[PDB]
Amino acid sequence: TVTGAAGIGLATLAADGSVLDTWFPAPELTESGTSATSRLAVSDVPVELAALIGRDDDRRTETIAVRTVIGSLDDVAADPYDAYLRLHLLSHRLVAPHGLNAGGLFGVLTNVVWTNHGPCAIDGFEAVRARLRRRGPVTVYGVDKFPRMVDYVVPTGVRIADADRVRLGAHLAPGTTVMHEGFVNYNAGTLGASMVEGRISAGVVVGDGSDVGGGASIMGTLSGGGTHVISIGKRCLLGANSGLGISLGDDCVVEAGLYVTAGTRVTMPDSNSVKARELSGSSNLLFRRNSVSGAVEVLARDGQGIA
Amino acid sequence: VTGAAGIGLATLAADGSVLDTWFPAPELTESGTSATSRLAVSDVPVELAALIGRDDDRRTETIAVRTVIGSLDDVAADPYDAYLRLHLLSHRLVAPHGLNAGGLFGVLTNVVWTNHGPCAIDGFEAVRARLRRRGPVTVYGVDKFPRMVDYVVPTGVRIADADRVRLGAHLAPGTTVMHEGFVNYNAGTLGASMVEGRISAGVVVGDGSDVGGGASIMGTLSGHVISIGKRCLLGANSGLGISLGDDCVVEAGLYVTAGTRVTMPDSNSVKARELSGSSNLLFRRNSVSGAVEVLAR
Amino acid sequence: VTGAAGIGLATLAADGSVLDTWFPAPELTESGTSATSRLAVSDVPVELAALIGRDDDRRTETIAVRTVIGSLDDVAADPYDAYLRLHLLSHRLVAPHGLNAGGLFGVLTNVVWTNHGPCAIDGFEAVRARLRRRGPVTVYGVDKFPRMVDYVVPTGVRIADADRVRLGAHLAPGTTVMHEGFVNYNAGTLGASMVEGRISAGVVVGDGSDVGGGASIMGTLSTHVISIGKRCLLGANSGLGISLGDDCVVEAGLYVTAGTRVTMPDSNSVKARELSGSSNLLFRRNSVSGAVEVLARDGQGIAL
Ligand SMILES: CC(C)(COP(=O)(O)OP(=O)(O)OC[C@H]1O[C@@H](n2cnc3c(N)ncnc32)[C@H](O)[C@@H]1OP(=O)(O)O)[C@@H](O)C(=O)NCCC(=O)NCCSC(=O)CCC(=O)O
Ligand SMILES: [Mg+2]
Ligand SMILES: [Mg+2]
Ligand SMILES: [Mg+2]
Ligand SMILES: [Mg+2]
Ligand SMILES: [Mg+2]
Ligand code: NA
Ligand code: NA
């Protein structure tokens, strides 16, 4: 019942040996085993990667072929190669969010200056910049521990209008469209076809047929329940500029412009109120703010009733 | 009706599908017959002649064509035609709704847009490994619509982050799109506007009207395409699900959906949809009573 | 009175307009005399000498200059001076409002920022066709302010999407700007902050304060600049049109405008502006009554 994983990768190391990134063209799941990354011998390097190995004197970096193995996906990432493999498994949809331990990545990953000449270390970057500029403009896409998903894999059946907004480790199921205002973090994303125009925080999962409206916030700052991760089930709709700090079951809706936090008091059809966290995971709910009273209300959506 | 025509440089995928077409100089014409033809050698402009070739790593080819649209009222027949329509809008030769922009999702190819040019989704991972021999491979987006500025930069405009303006967006002189603004195709401004929020496809904003940061026009669950008239202001993080006339204001943080019940000065309420298109209105949520209300300006 | 100086690599348009200047190592100096001069050959640093030249396709030239600002309290006189000011802020040599950042819009050239370097608006469509001989032509933006990280990467910082930080933003160590974060010029953080919403020009956020996803901070109090003190939290999709002192919270989804009438624990109401700069406040919209309320935090009671 323990599953492992393995992949041949092209890793870029900084001048001090720090792992900046690793691209695995064909990761795969394997029987449980022993975690380690090794340098591949010449005869084991796929021909497509052999042409990509080298040293960049201006960036002071080297690109090397490795094989990374994870003994158990339940274990925490040991090092950055292991971290990059786990992120690739998610974005390749070989594992769904929470199907592997995605804990502790901030601590294991290197902060990288991502440029139009490849990953660079922070250390010595201003001298690197001046050297690279002999080649043409130096553009820095971002400075962060997580790069852009699409620079490692483009999953099929998917559209991403502005790929700055999908981190490697995001899981986008076939039929998903991420629009310009959409954002998907690592260990997060969609299980089926969703229009994603709002923000899916790390660990958040959105079920098949559910749409996230423009500017909508799922599990944002001050949204509530610190501890447990929230998810939304199937056929849910979050209105534009809405927010959500509790899980939703199937067939729920949050009105445009409404932020439902776990601690928000919600008035029910019977006139009683509960904290929204008491509704977390329920189905068939519509949340709105009454435009006459200003009260946050929840209504049943199927003609049946809340519970 | 009016037709259009233009000479374009198209990129075809390995299977012949049209990935994109750049038309440096589209123009309007008398009505005629829709068709795209490959240009003969003597008809290729000299600026474009150096750009034609085949890319063996991407498995694509770039070719010079002339696309004619017989009538701007017809639906786009093919991707060349679709690209020509989007160029007419961004060139401001045609205003939103000034041509038929329906059916494009169905006509346009889903494209992997890269720092090496457009690529097909099919065989992309093998293409990526081959291109990496040239340097890093960066994918800007995977979608049916590219970035307007990569085809035309219209005059009198600023766009702080050009990832946020689709080809097909119409931005009148004096318009500034800030980093949080977004303008879809067949949509945009007719005059000078500060755009820091989201203009959905089909939506037009009149001269002098400003869209505050994070504002949503016609977003999901907001409520016939809507439009904003002249000298309006949508507050930051606000939303609009109805049309506004001239001189309207929506308070920061308020979402006026078509189904929102609004209290008028006399204490009577109405659904906001009944006010659609009115001028001189201020919408706010009263911070004391909690009620969405409208005031005269 | 403090001045500043820097050797820079300037790119000029075909008509001589300054498109940008990159200053690798700006420095503060004694009060002095403002001027930009072309460096003689012997004064060009070896790393910049290799970068000087003329681009015939773009119709631009890159030149080595030294720019001196006589007094940081004076308004920028021209684009070289403006770019130096912006670099002083982003290098954290000056904090926001530590130099006069007025009139920059009027001084700076509107630039087509491309993967081939800065280009002029003038004649750009022909330039694009020539540059496509080299490969794809990607336009990042068309604006007077370029992306900070293309001039300096400050240490101790993360920026998930660097399209969203203008040159002139001041990001103190421990700062993370996430994809939804935005930081304008003459604005930013004084210490460690998680920034996932929008910091307008002139706006400063104190050590340990976090700006939630999609939150909106207005630049001024509808003419006093808005700031946030230490340990404040703005919830996702919230908005702030008044200053906050320390240890304040604005609830997710609530926009506090200067004119909003807020009800207080004693049930009297004030305009929110009357609370501007106070500490220990929590603003929320009551989910039963619809009213915007302010609560005292941590038994601290409330000061106007
Ligand atoms: C609703 C308005 C438009 C009101 O404008 P005014 O100029 O009247 O402001 P004012 O003088 O403060 O308000 C007039 C009177 O109404 C009262 N008042 C105001 N709002 C109220 C409310 N919701 N309920 C009850 N009373 C209210 C005030 O106390 C004052 O009372 P007295 O009668 O007693 O005097 C404003 O508060 C607003 O929302 N503006 C938003 C601006 C905005 O977002 N601009 C977009 C660019 S900014 C941006 O994009 C942000 C950065 C970013 O997001 O990136
Ligand atoms: Mg069910
Ligand atoms: Mg970008
Ligand atoms: Mg946004
Ligand atoms: Mg610190
Ligand atoms: Mg204090
Ligand atoms: Na399905
Ligand atoms: Na971007």
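Note that chain C carries Swiss-Prot numbering, so the residues on display, from first to last, are 4-225, 229-310.
Note: Cβ is positioned from N, Cα and C throughout, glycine not excepted.
A coil conformation is recorded for C:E199 (mutagenesis position) in the three-state DSSP classification, outside any helix or strand. Counting only same-chain residues at least 6 apart in sequence, those with a Cβ under 8 Å from the Cβ of C:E199 (mutagenesis position) are C:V180, C:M181, C:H182, C:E183, C:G184, C:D213, C:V214, C:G215, C:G216, C:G217, C:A218, C:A242. Sequence annotations record features per position, and here Swiss-Prot assigns active site, acyl-anhydride intermediate to C:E199 based on a curator's inference.
Annotation for C:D166 (Mg(2+) 1 binding site): spatial neighbours C:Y143, C:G144, C:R150, criterion Cβ-Cβ under 8 Å with sequence separation of six or more. Among the features that Swiss-Prot reports, Mg(2+) 1 binding site is placed at C:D166, with the record citing experimental evidence.
Secondary structure at C:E183 (Mg(2+) 2 binding site), as computed by DSSP, is coil. The annotation Mg(2+) 2 binding site is assigned in Swiss-Prot to C:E183 on the grounds of experimental evidence.
For C:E257 (succinyl-CoA binding site), the same-chain residues that are 6 or more apart in sequence and have a Cβ closer than 8 Å to its Cβ are C:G241, C:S244, C:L288, C:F289, C:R290, C:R291. The succinyl-CoA binding site annotation in Swiss-Prot covers C:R201, C:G216, C:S219, C:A242, C:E257, C:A258, C:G265, C:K277, C:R290, C:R291, C:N292, C:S293 and is backed by experimental evidence.
In Swiss-Prot, the entry for mutagenesis C:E199 to A states: Loss of activity. The structure shown retains the original residue.
In this view, C:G222 (mutagenesis position) is surrounded by 17 other Cβ atoms within 10 Å of its Cβ, with every protein chain counted. One mutagenesis experiment catalogued in Swiss-Prot, C:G222 to P, is accompanied by this note: Loss of activity.
Checked against C:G222 (mutagenesis position) by C-alpha proximity, the binding-site residues C:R201, C:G265, C:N292 yield C:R201 as the nearest. Each of the binding-site residues C:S219, C:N292 was scored by the number of other CB atoms within 10 A of its CB, and the lowest score belongs to C:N292. C:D166 (Mg(2+) 1 binding site) falls within a helix when secondary structure is assigned with DSSP. Ranked by Cβ neighbours within 10 A across all protein chains shown, the binding-site residues C:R201, C:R290 are led by C:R201. The Cα of C:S225 and the Cα of C:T229, which border 3 unmodelled residues, are 7 Å apart. In sequence order, C:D166, C:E183, C:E199, C:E257 are the recorded positions among C:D166, C:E183, C:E199, C:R201, C:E257 whose C-beta falls under 8 Å from a C-beta of chain A. Those recorded positions from the list C:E183, C:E199, C:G222, C:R290 that have a Cβ under 8 Å from chain B Cβ atoms: none.
With a cut-off of under 6 Å between the Cβ and any atom of ligand 4, the recorded positions C:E183, C:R201, C:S219, C:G222, C:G265, C:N292 reduce to C:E183. In the three-state DSSP scheme, C:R290 (succinyl-CoA binding site) is classed as strand.
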